[PDB]
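J.: Quick one: this structure, given as structure tokens, is what I'll be asking you about.
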Amino acid sequence: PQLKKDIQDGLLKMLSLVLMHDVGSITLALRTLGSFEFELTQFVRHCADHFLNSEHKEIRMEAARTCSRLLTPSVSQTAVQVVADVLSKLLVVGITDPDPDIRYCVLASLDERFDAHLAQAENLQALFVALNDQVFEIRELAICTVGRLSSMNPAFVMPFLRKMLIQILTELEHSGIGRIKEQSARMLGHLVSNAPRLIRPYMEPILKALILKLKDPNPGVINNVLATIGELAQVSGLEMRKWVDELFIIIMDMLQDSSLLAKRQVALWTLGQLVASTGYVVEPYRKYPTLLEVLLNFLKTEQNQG
Amino acid sequence: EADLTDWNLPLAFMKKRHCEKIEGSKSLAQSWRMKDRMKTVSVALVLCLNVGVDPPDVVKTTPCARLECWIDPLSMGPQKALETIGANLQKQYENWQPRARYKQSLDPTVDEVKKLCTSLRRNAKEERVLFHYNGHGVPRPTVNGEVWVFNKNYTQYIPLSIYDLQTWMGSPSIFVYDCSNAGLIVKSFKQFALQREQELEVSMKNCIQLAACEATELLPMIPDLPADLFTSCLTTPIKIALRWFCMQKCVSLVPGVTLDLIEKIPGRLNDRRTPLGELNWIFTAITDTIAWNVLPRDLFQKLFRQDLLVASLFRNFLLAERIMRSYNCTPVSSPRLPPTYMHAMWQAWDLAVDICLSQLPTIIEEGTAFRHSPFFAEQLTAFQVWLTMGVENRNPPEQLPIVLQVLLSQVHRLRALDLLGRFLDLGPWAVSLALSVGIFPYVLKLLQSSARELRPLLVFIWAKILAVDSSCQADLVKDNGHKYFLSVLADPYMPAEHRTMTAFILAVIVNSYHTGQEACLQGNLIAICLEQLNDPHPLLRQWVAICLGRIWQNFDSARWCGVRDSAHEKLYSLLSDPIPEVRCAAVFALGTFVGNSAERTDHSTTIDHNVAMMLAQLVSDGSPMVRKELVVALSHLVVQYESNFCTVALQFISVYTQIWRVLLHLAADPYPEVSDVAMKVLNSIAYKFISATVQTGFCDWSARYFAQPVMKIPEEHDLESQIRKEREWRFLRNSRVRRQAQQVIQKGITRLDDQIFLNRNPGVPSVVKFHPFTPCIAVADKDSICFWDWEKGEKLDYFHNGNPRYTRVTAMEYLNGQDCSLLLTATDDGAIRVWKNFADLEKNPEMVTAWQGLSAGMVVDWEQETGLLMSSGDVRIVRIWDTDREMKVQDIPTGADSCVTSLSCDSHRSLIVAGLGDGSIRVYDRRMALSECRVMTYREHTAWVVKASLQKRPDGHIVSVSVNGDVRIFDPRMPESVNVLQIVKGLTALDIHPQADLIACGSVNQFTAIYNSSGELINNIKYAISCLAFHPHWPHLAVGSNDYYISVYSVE
Amino acid sequence: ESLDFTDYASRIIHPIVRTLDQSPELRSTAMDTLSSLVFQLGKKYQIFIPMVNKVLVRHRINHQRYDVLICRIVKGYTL
Amino acid sequence: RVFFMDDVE
């Protein structure tokens, strides 16, 4: 770095000359601009119009990635308004774009760095609209982001998250579909992971519903239920000591024999989570005398490192 | 580097008073005022329950619905149950409107209803009257528009025409119907109102209607819910809401909750600290929030703000609509309300209800302490989050009614007031919206509280309120809240900013309002202001002076009180205040104090003459704004003594004579606006009516400060502002220019004969000045100021100085040449003026400020670093004007009869050197006293000193050249010249370059000799050369002969 | 007309625009449903205006009720 | 008024 300033100035002059004015060259320029650091306001505003008036999907996704990476430096009321407008355009793109991949990339790009602006009411409404998206993965990302924002703006998030929790719970209870129930369980797990404060008062009904689901006569749904139970164990913080006995009975019953469609990995992980959260030690050995034997046999049987 | 030098440079004549035109901001039409206050004097409760008999139209199920107003009719017998339900419903309505006349009709007849309606109408002819109807025990209303009631024998249902019913009633009234087909009732009522309107040619909006169900729809028959569902919702929204919540599937979220638990809930509807009161308060806040968010502002004001009872009825009506939607029932209102069941706030309502009732099992059984719901805290947090980014005029926040609701209590009152003040700081629109929402009465009631912690928040909020709307002064006087502000102002421990805000509030209160003026005179405001008159805060002093002037506005009692307190003598001090704004405020106060003499005793005449003499010495004030205020005060003086001034004026066709001379001086002012005002005032004297009085907008201009945001960080301090980036770019360009000039100087100076361009001007070039960094050259002519370019070679602008023909522009200066430069134009008479936007494409000539100075021609030597300005001329005194304070600082005696032909000064030192016509060159040091300012006085010339320039180097050399053309190099530390040279026998003009020792000499024979300080010959350019200038950085030379030709030279 | 769809705006709008792109036959019915949805949403539909307007321009779809609703929403007039 | 305000001295 003998002259890093000179190198950066030359590189910026070259990029400015390139961008003052085919499709592959534009893609390469966008990749270069988003690749590493630079020293950028007019470019952001111009590329904002660029990706709007670009029908090329590759150009749109490259521009979205470049905008996300360039907005990393995020007190000027003018600059804050500029960043807010750019973020609003980014959100309208990530909601209204027909391309699921572009919307997924836009939503993934919205990291913790944009939490302050994203906490506004319009952004929260956009996220609320986005939560009911066709793409299930986009739904998971949106609910994770919203739950992450439950502390910044509780008044707008906690009621909406309560409504979504109600919808997820009734979906799990009533829909007799493996795919729908699995998606509901995954969304419930994401909500538990991201919004412990909202769910803590509602730990009991969620746990009761998950238990009722467990007692029902697809591996994905049961694995998601076990993972959600494991997360809820951490969230509750000893508040589920009443149901730890039933949880242990069910987990051990499904743990013995490989006929159960549930993976033993998630079962062991959630058993460990229950033990850690509820402080249930030594007593399970006395209550369940085969537990130690099963755990030792897993050392000889199972081959996965995890 | 040289960037720090540019950064720490004061920007003269660049402030609020200079940039923004002085004027009052136009007052918007504030419609937030309540047009009228209606009251529901009487309530009519018609209960066609028909206990013990089922209407033939509907065959109810064996369980059916047996709860009407939370009473089982079959338990206590028919008549006893009917009376008990009537009394209970009266109590329910009293819960919302205790002060009303309640008359109950229990299965009445047509004649009974007619008599009751007529009696109630007579009781309240011009006020709203509630007519409640419950047709559960009668058949459904007919399509014809009839209501079934009972005959005397209770054997037949006698119909009752809606047209007749509204004939009995008047225009101001409301109607509530609880029946299966109330939609038919509403449609019939509207049709009959239309029929009345049609008849009227050869009472709809005033009438208000509430309906339990649509015409087609029927009331629910679920056994769990009460039969009197709509009325229960309208009367007991909390109870019915809790019951409905305990029926939804959401109870699965909180097991162990039953209707029995809901019945035994602790708390009252009034005690907000109790769970029941907390739920009621939260529900009211949420319903008001939904109403304001959904409904338009006008309908919101007309419905939820007109009166308590209607607002409560509609706030319960929203909940009733939401609950009825779940049972295929659509409540109907006469003003069609957009649906509100889908609003997100109901989710918050459900969440708060669940959180609050989750503790009930522990409250009843274990007996824990009921913790308050965090709903309001979360809503205020959301409002704060909105305010954090809500600078832009985006959609208004949804929490303004929530803020209003929180203001009532004390647990979160301080935070709510803080957040509301921050919101009002945003701008006038935010304060207007806050007035619309109905925050005025509550912030007015807040004055009664004696809590000292509320004083800063309250004073800030009220300062914003009065800044936006000025009509609140009457309400403040009525509440007697001005005493609160007097107490706040009379507290030295209070910070100066809040005391300044309190002074502004009080000044607005007494702004052309007699009742408030005399109330504050009774409040001893004059003494309090005098006590905090010398406070070390320019804004506070200015506003205290403005308030004091406003107090005695056409109020002799305040004038007498000030005379007793000698307010005039104490206020004379502010006339010398460094801040021009404070001087203007003091002049305004003194003028207003003069204007209300009203022919008092000889003491008044004497004190008025003393005030006139005290104001007469402010003629030599640099600020034209202060001079305009002096003109206004002198207009007050004239209108007080019109006959005396008329006599004095007729004398010339000894106090008033001096005031008339002062008015003449003000008339001949360089500032066009002040000159016009003074000339108009003087002409008003000649033809001697009230219309001649002119009031400046200075008061409202200062008031506009509180309208603008303050809490936010200034744009200048921000690192990323476009303005700061532009300033940094200009600084970088200036540094590069300086470095290039230094490089050129180090390489040496070659012969300069290149002529960049040759152009002709309309007038003779008097003085030429180059802009230090931008390529703009200022060439001043006899009656015009030409602005040419030495790169583009085109004419940019053509100004007109406006000075009289006899006068002549002698010098020129570029103030703030580093960036955002100004142009200083000094005429030979003393008229000094400042030009802005002189060489811009999209802007026209602008005059920032102007003021007559003093009173060879005129000589000026600007010093950017210290910000001092000095003018010299025929007068034997060198004046030192301070642009920061707009006042002369020192007037050093020259000690010479001859005029000051030239003047210069040294940076970082007081080495003021002034040339003289006799030939002698004096030097003055301002660090010592005025009599000791003179340092050296050497006389080695007998001629007019063409240019007594000084080198910016520490070893400053005074190169004095006279008309004789003999060059002598003097030094401030030596009594004799070091080098003596003779160049041209007859010299007409000369210029020197500080960076490059190039002495450019003129000649009558077109010769332009460019020599060195040592006298070495360099160039003798062959063409009365009366204008030469050198670029401050580049070795550029411009030479102008007697002909109006301009050239710019460069060294290759 | 009777329910709330402020939550499932995307799940209906994206299939609607997809159907409009993929089938000219159902254009009138899809546009009527979309106009009803916009009327129910109110100002909440402003997010979807650019994409849907671009699609309409791409397929020369001109519906009176939808256009007047869009005009009222953009103007801010409520009715 | 429209809303009851408590604790005002």
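Using the numbering of Swiss-Prot, the residues shown for chain B are 18-219, 236-686, 806-840, 950-1116, 1125-1292, 1303-1331, in order.
So how was this one determined? The header says electron microscopy, 3.7 Å.
Every residue gets a Cβ built from N, Cα and C, even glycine.
Sharing the record's features from Swiss-Prot:
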type: MUTAGEN; residues: B:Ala560 to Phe; note: In alphax3 mutant; abolished interaction with GTP-bound RRAGA and recruitment to lysosomes; when associated with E-597 and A-635
type: MUTAGEN; residues: B:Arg597 to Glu; note: In alphax3 mutant; abolished interaction with GTP-bound RRAGA and recruitment to lysosomes; when associated with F-560 and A-635
type: MUTAGEN; residues: B:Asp635 to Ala; note: In alphax3 mutant; abolished interaction with GTP-bound RRAGA and recruitment to lysosomes; when associated with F-560 and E-597
type: MUTAGEN; residues: B:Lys1097 to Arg; note: Reduced acetylation, leading to decreased activation of the mTORC complex
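Surface or core, plus neighbours and distances: that's what I need for these features.
T.: Other C-beta atoms found within 10 angstroms of the C-beta of B:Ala560 (mutagenesis position) number 14, with every protein chain shown included. Following the DSSP three-state reduction, the secondary structure of B:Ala560 (mutagenesis position) is helix.
Taking a C-beta cut-off of under 8 angstroms and a sequence separation of 6 or more, B:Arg597 (mutagenesis position) has no same-chain neighbours.
Every protein chain shown contributes to the tally, and the Cβ of B:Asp635 (mutagenesis position) ends up with 7 other Cβ atoms within 10 Å.
All chains included, 21 other C-beta atoms sit within 10 angstroms of the C-beta of B:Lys1097 (mutagenesis position).
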J.: Could you state the whole-number distance in Å separating the C-alpha atoms of B:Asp635 (mutagenesis position) and B:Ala560 (mutagenesis position)?
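T.: That comes out at 25 Å between the alpha carbons.
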J.: Pop the Cα-Cα gap between B:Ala560 (mutagenesis position) and B:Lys1097 (mutagenesis position) into the table, whole Å please.
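T.: Per the Cα atoms, B:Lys1097 (mutagenesis position) and B:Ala560 (mutagenesis position) stand 44 Å apart.
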